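Below you'll find the structure, written out as structure tokens, and then a few comments.
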Amino acid sequence: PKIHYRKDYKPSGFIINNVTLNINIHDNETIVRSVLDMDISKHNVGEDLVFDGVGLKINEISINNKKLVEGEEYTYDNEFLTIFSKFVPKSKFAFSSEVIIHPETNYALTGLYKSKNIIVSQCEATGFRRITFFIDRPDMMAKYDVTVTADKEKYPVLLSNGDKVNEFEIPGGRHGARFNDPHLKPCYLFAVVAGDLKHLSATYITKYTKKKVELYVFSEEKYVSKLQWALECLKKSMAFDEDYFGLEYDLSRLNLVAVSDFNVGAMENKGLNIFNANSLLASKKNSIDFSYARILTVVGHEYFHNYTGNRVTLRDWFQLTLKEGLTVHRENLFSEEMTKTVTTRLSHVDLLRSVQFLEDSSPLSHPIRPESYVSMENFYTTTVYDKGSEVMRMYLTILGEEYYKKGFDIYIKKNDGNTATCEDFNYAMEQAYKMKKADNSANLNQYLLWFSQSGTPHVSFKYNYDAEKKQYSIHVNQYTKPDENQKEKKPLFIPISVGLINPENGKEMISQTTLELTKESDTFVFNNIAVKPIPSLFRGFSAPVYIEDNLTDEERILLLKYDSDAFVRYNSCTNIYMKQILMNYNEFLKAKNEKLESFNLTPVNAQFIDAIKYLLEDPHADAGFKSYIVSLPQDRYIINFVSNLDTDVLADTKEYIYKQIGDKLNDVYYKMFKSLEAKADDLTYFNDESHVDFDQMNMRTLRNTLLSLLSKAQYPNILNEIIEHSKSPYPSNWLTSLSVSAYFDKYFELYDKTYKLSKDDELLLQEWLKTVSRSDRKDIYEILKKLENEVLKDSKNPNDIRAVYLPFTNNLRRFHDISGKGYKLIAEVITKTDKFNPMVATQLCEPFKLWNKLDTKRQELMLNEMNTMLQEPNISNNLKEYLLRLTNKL
Ligand SMILES: CC(C)C[C@@H](NC(=O)NCc1ccc(F)cc1F)C(=O)NO
Ligand SMILES: [Mg+2]
Ligand SMILES: [Mg+2]
Ligand SMILES: [Mg+2]
Ligand SMILES: [Zn+2]
């Protein structure tokens, strides 16, 4: 296909200074008239003027009021408008076009589209070209004057970026509104919305300059009651950027708008952030707990882009991580601050080490700054986002808070109102590093390898203690596996946050310190170490790596009980589970392949189980943390450690381990499930959509995790508890009652009960679909067909499609049915969805990413479905690129 390379970046021959748009919405067409005030740059060599413009119907084209004609002065092929160089002026000129577009049939949700009864845009990355002609790349910065007109009854609220400077009536029951956005921007940050929207509003006064900012949050009328928590989260986001980063908002007004049909979470259009409704709307009677967290993070994220993305933007799309990795890091700092729970940071680590590590070991592996693409849209990945964020976070670990803040301000101020590159960020952080080291020859040149080198480093350790000298050494090695991006991998700058625990008394033996590993291996020596320690390594998960702790399970148990760092405690537990999972998996696999009539399994370590019980019974230990220790590692995590994985053998492995532990702990689990009830389900704040007690939410999470364990175990009379739980006013509880009832005859009664509770709220119904989809049912295939026929039907809403299918794809036993029927079902959905929404179709490909990790029968079945999809006529460039890369053809 058509491949863009990072190395070939060149500035344009043209400049666009001002954009003046009139967008006239009618029932069966929208007319877009656009004037671009343009000029020739210093890089111009008299080339043709080529605009991006996809699927536009041309009404008229002119330059300086001279009409241009197709075949004579221009060509248009439905993708690019070429104005021949003879007709391109040599100094400042006005380019005029008028085109017709059709939001009402735009089911791809990119460009201008209709979502229920709201007209909305999505322009990042390449959507502005589906609205009007432009040099649609992020270095083409301009100022925008936008007029929107529409039928007043249908579309009473009209929004675009920036200050509303006029509103006017138009004959025939229409009206208009004009916007001026004074901030220079790329076209990917343009937005318009038209709808019958309702709002909540508040005034925010900025901390330093005392600027009054009007905050509006919008939804369709039915769901206006679900806007309050978003507004609160916006205030929190603003205060956080003021308090931590010294950054104030820069317009008089900020609008946030929920729409039902959206490809991803939300979008940072200047002054007009647009959200998937699932990431803006909640109410405590109609939303699960996880919604509150999601809204907090997504509102935060879009808000933080106002500097990291908007005020400082991208030179080109290869720099994507500069805005997304950095914004996710800001969002994560914010979330950790607002929730004050250790499970926040653990949740980010869990996501990285499951999904992103899988990606990084797959044929899709890329560095956080890719070298090439066909469709830029395929690079909005957990690598670019989540590994990017960890790369952005490592600067803070290396520098500390004070020097990190200095470097960040160098960056943000130097590049204000302009484009930037990853190098500019690394240069700013390098100035801070020099200051920190008090050495103007220190450099971060090695650090750039985190942007250019793909793959996850493996860091391993060896320890030695000299009792006579009271001297302890940690010898560290790093390795990155060669891959298609680099045949020779170089050592990275890896910060290793470390503590040392005395195993006798469980106490800290050193000031926490950060080891700076820069070579392939190094030995770090500590004096005045009074007894042999147990090391507490990569505290806070200080780099995005595979950690090989080389600790015994006895040492791991001591850290789990006694270490200060929540990640090291969690990882020590993770490691004990992984050792057991790999050992039992190999035992089961050998028995199966050798057709043994009898064999042995290694039992779960009894001292580890005792440790779990000790933590669970400690009334002062954290409820969220407890829910992580009784859960095995996620399947996507486990699979990074197994080649030729037999998923059935893995399923049997996990069941054996869970059963071993429950045989010891179920009575503890039951006692805690009951004892936590009063505090977990207390109704303090149940009517307050401005405040969430995240500790209490983690108590519900722990109850629900325990209830699942006990239900799968068939603990005596647990069905009574399941039925009581379905009467709870918390949706998290009553939907958990449905999933845990899977193990009982009462499942279809709870299916109906909860359906009735969910069906009248669009977002709650989607959460019910996910609950059904992930249910541990032998008849799941018949249940999915019932969802398709009775609920999903012909929906093109990405949230409905994702809700029905993705959870099911995580059913290890059923999705990977050795017949291949799981792979076939999802491939049919992908191909169907690709005919109207290529981005969503590529999202639905997610289960196939691990195909070359599976046993060879399942590899063959997956491959056969991937190649079937590839053969589909009129396959999108998005899906075709994804599948060609994934199957080692590109
Ligand atoms: C171009 C914009 C639309 C990308 C947006 N990314 C984003 O929302 N990711 C979350 C996400 C949510 C739902 C989903 F199904 C898939 C996703 F990748 C983001 O970074 N917003 O700032
Ligand atoms: Mg069209
Ligand atoms: Mg997030
Ligand atoms: Mg709907
Ligand atoms: Zn973003």
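Swiss-Prot numbering applies to chain A: residues 196-1085, in that order.
Method of determination (from the header): X-ray crystallography, 1.7 Å.
Using N, Cα and C of the backbone, Cβ positions are placed for all residues, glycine too.
Features of the protein shown, as given by Swiss-Prot:
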- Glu497: active site, proton acceptor (ACT_SITE)
- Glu319, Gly460, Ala461, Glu463: peptide binding site (BINDING)
- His496, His500, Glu519: Zn(2+) binding site (BINDING)
- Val459 to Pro: Severely affects substrate specificity. No effect on Zn(2+) binding (MUTAGEN)
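Annotated features taken from Swiss-Prot, shown on the structure.
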{"residue": "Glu319", "record": "peptide binding site", "DSSP (3 states)": "coil"}
{"residue": "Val459", "record": "mutagenesis position", "DSSP (3 states)": "coil"}
{"residue": "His496", "record": "Zn(2+) binding site", "DSSP (3 states)": "helix"}
{"residue": "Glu519", "record": "Zn(2+) binding site", "DSSP (3 states)": "helix"}
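Over all protein chains present, the Cβ of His496 (Zn(2+) binding site) has 26 other Cβ atoms lying within 10 Å. Relative to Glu463 (peptide binding site), the binding-site residues with Cα atoms inside 10 Å are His496, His500, the candidates having been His496, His500, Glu519. Working note on the recorded positions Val459, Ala461: by count of other C-beta atoms within 10 Å of each C-beta, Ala461 ranks first.
Sequence-ordered, the extra residues of this chain that approach the peptide site, with Cβ no more than 8 Å from the Cβ center of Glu319, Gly460, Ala461, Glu463, are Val459, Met462, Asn468, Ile469, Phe470, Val493, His496, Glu497, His500. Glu497 (active site, proton acceptor) sits 7 Å from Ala461 (peptide binding site), taking the C-alpha atoms as the reference points. A straight line from the CA of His496 (Zn(2+) binding site) to the CA of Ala461 (peptide binding site) spans 9 Å. Spacing of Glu519 (Zn(2+) binding site) relative to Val459 (mutagenesis position) is 14 Å (Cα to Cα, whole number). Using a 10 Å Cα-Cα cut-off from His500 (Zn(2+) binding site), none of the recorded positions among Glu319, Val459, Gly460, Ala461 qualify. Largest Cα-Cα distance over the residues recorded as binding peptide, namely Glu319, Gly460, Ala461, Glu463, equals 13 Å. Summarising the environment of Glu519 (Zn(2+) binding site), the number of other Cβ atoms within 10 Å of its Cβ, over all protein chains shown, is 25. Around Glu497 (active site, proton acceptor), taking its Cβ as the centre, 26 other Cβ atoms fall within 10 Å, counting all chains.
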